[PDB]
Amino acid sequence: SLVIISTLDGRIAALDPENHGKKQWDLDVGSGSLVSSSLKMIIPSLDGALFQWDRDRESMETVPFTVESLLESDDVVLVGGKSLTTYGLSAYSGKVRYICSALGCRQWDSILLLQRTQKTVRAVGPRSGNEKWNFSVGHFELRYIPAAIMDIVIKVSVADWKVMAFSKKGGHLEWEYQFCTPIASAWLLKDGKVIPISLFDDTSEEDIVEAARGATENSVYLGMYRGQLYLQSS
Amino acid sequence: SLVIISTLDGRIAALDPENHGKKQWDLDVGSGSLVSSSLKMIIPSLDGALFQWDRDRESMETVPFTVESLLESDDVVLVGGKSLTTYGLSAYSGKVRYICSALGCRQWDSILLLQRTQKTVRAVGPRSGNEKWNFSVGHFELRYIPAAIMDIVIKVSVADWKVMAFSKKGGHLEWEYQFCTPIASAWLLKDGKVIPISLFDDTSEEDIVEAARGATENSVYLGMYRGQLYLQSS
Amino acid sequence: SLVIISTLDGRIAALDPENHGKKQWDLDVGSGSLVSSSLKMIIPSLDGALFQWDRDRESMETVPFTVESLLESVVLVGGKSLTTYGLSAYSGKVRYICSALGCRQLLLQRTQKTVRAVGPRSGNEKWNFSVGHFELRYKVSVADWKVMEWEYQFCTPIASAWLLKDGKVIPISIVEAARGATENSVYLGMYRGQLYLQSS
Amino acid sequence: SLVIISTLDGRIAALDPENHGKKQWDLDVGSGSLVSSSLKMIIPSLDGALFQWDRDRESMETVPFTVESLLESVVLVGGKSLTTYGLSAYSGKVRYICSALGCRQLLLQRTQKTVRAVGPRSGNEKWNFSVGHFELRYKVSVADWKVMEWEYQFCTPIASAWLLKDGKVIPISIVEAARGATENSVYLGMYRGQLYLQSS
Ligand SMILES: [W+6]
Ligand SMILES: [W+6]
Ligand SMILES: [W+6]
Ligand SMILES: [W+6]
């Protein structure tokens, strides 16, 4: 019945789409932020990809490595790993029912499944652990087991950190929520089914080339979060 | 000593960078064009990737398939394949010394290696070969076996189908060549070493975000060649 | 009900399991045999994977390359083919044969992989590998070359074997029992002229 | 010169090949054994690949999944670890141990893969798989559990075996000869408690 938003700080918000977008539960689990880096320059994507931004040539080129691909592996040594943990949430209210991971489950006793994937790669230089650098990305995947809702459409502005509800009868604003950190994901949970909300939407010969070029720029976001440059794309 | 340009018609030009960019050899081998398609809509990239352009949402999303990945494989059947043939050219003059492929070499008797890769996938619907659709991409890779030249820099304009030489002493135009078809690749062959020429170049806080966003749009080209929409990227 | 048999020379024979073993049809498609080679002896497979042998060492060990992953870059050429030959179930009669260039007007899907090293300056071949296997959707003794009331013999060694029935398609072939199963689970024969592995 | 031996319980012993076989050091790193499991019997490997067995069928056949490719999506959890434990060559003495969270202040690189199925509603584990192998850069009888003048016995079964010498690191272990090599080229033992495959 509600809306789930995954921000870059690694947190999960949940809004009741009627009337207010009034927050119904926040879930902060310490897990870090959704993207990290120590150390032209390399820009991590939310997926796990890295991109090389040459500042001298004004170019962005794909490095042929991933955080995972680096783990497959001169002078340095690669460490790190990929993890999958699932949080059994009680939608709604709250809450954590369990935290399931590789070494064990952590249960509380008393319908929303929330999986965090985390990929870390740390480059260390022998004969020591002085860490020459690292990259670490993460994201949430969501499942419920018991478009947009009728009367109201839900959109998401990446560059504005805003979720918004518009009436299909007027297009006008019904409610709005501003977040204090960049948005990485957004799901609309409705009548049992989980529905992913796109971050990239605009709606109301050599013509269609511009239309398709207009489309290709519309489908990439480059943001900054607490000093970390990252890259969202489709 | 010269410059090699691979166009979308599947041809290979070669220019003497001094003084003129005067063409020295054209190589037309029937092999088709560098990208083809029969049949929202799907846009092939030069690599082999496909992209889905939703015209209603003004969005470009990655399909999780490649021309090769489709071959790995309901109602339809996939056929096609990937081929690697090498043309032993005589740089310079001309020419073909041999054409080496899977089933055999085709020799002439009397220093430039030119490999064409070709990826085709055809979707056919049983019980017949009426071909529900197809995609076919190709590209050239170049090797010589016996930046830019001194005094002169070589650049390439994708959207203008132009190769250009500029003096390092003034930045001014030394010579220029206009092609009649979109450019897919460009190599600068100099003193034994083969040097790939980038298709994307411009040269002369929240600041660097725009600088890096300016960079990320600079590194993608969406063109059209004889009706076929394609996509160049880094 | 029909019995389709993929031989290791590239041709496809069909038998009637109606207490005959008689051949109703047999198809040769000029793509070559399922295994080819050239001039530390190494052995390929149906896949095609690659394996390295020496008679002094006790072992057979994987080479970190495949025919395919060699195409992804001495000069290497070749490629991969996916061709489906449409048959009418009984007595063959190819209806459509669609390859990469286009379709010519029970379907046998023929995969072929080929890599050859050639002299950069000359073009002269240094060595090669060609691997293929059949797939076609609508008890055999691999020791010798027979399918078994009734039996049937080849020329050439067997590669794959399916049994059609009613429309459905069926292919067929303490820790001691476990290890014993692993033993008789890989096959290494000869063709011609060359060692080949049939995996599992 | 040193002899480093990776046992199948996760610990690493070193022997002096100076006509002793004596243990100079031995390292246990709490990451678990190299193979774990849970409750059509299937068998994993060091990689870790997965294989399916039934005592009625003559065979051992690949399942189209790995511990890793199951992580890439009953509910599945777990992950993959890459940890390198820096040792001083003789007598161990771990200098640095860098995992994904950070480095704590001859290097053993420990890979671990883990997948477990859990009940969606409950969280209760349904089954799991854990696979690990050691790698560390700066004649053994796998039949029994010994390395051979002098010999040495384990508890537990052997997984990998290297021989250090002068600085360099060396690990060691008609068509009849070919097929014979393929035979004694895979190992299927028991631990504990579970069948495991050591590939090649
Ligand atoms: W480095
Ligand atoms: W379709
Ligand atoms: W060689
Ligand atoms: W099950």
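Note that chain A is numbered according to Swiss-Prot, with residues 104-142, 151-184, 190-226, 235-270, 303-360, 371-400 shown in order.
Technique stated in the header: X-ray crystallography, 3.1 Å.
Cβ coordinates are placed from backbone N, Cα and C, and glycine is handled just like the others.
Per Swiss-Prot, mutagenesis A:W164 to A is noted as: Decreased tetramerization and activation, leading to decreased ability to phosphorylate EIF2S1/eIF-2-alpha. Among the mutagenesis entries in Swiss-Prot is A:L388 to N, noted as: Decreased tetramerization and activation, leading to decreased ability to phosphorylate EIF2S1/eIF-2-alpha. Among the mutagenesis results in Swiss-Prot, A:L395 to N has the note: Decreased tetramerization and activation, leading to decreased ability to phosphorylate EIF2S1/eIF-2-alpha. The residue drawn here is the original one.
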*A:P270 and A:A303 flank 32 unmodelled residues; Cα separation in Å?*
20
*Tell me, how many other CB atoms lie within 10 A of the CB of A:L388 (mutagenesis position), whichever protein chain they belong to?*
24
*State the count of C-beta atoms found within 10 angstroms of the C-beta of A:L395 (mutagenesis position), not counting that atom itself.*
20
*Just how many other Cβ atoms lie inside 10 Å of the Cβ on A:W164 (mutagenesis position)?*
22
*Expressed to the nearest Å, what is the distance separating A:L395 (mutagenesis position) and A:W164 (mutagenesis position) at their Cα atoms?*
10
*Fill in the CA-CA distance, A:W164 (mutagenesis position) to A:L388 (mutagenesis position), as an integer in Å.*
12
*asked:* So the entry has no coordinates for 10 residues flanked by A:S360 and A:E371. How far apart are their C-alpha atoms in Å?
replied: 23
*Between A:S184 and A:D190 the model skips 5 residues; how long is the Cα-Cα span in Å?*
11
_I'd like to check the chain gap: with 8 residues not modelled between A:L142 and A:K151, what is the distance in angstrom between their CA atoms?_
12
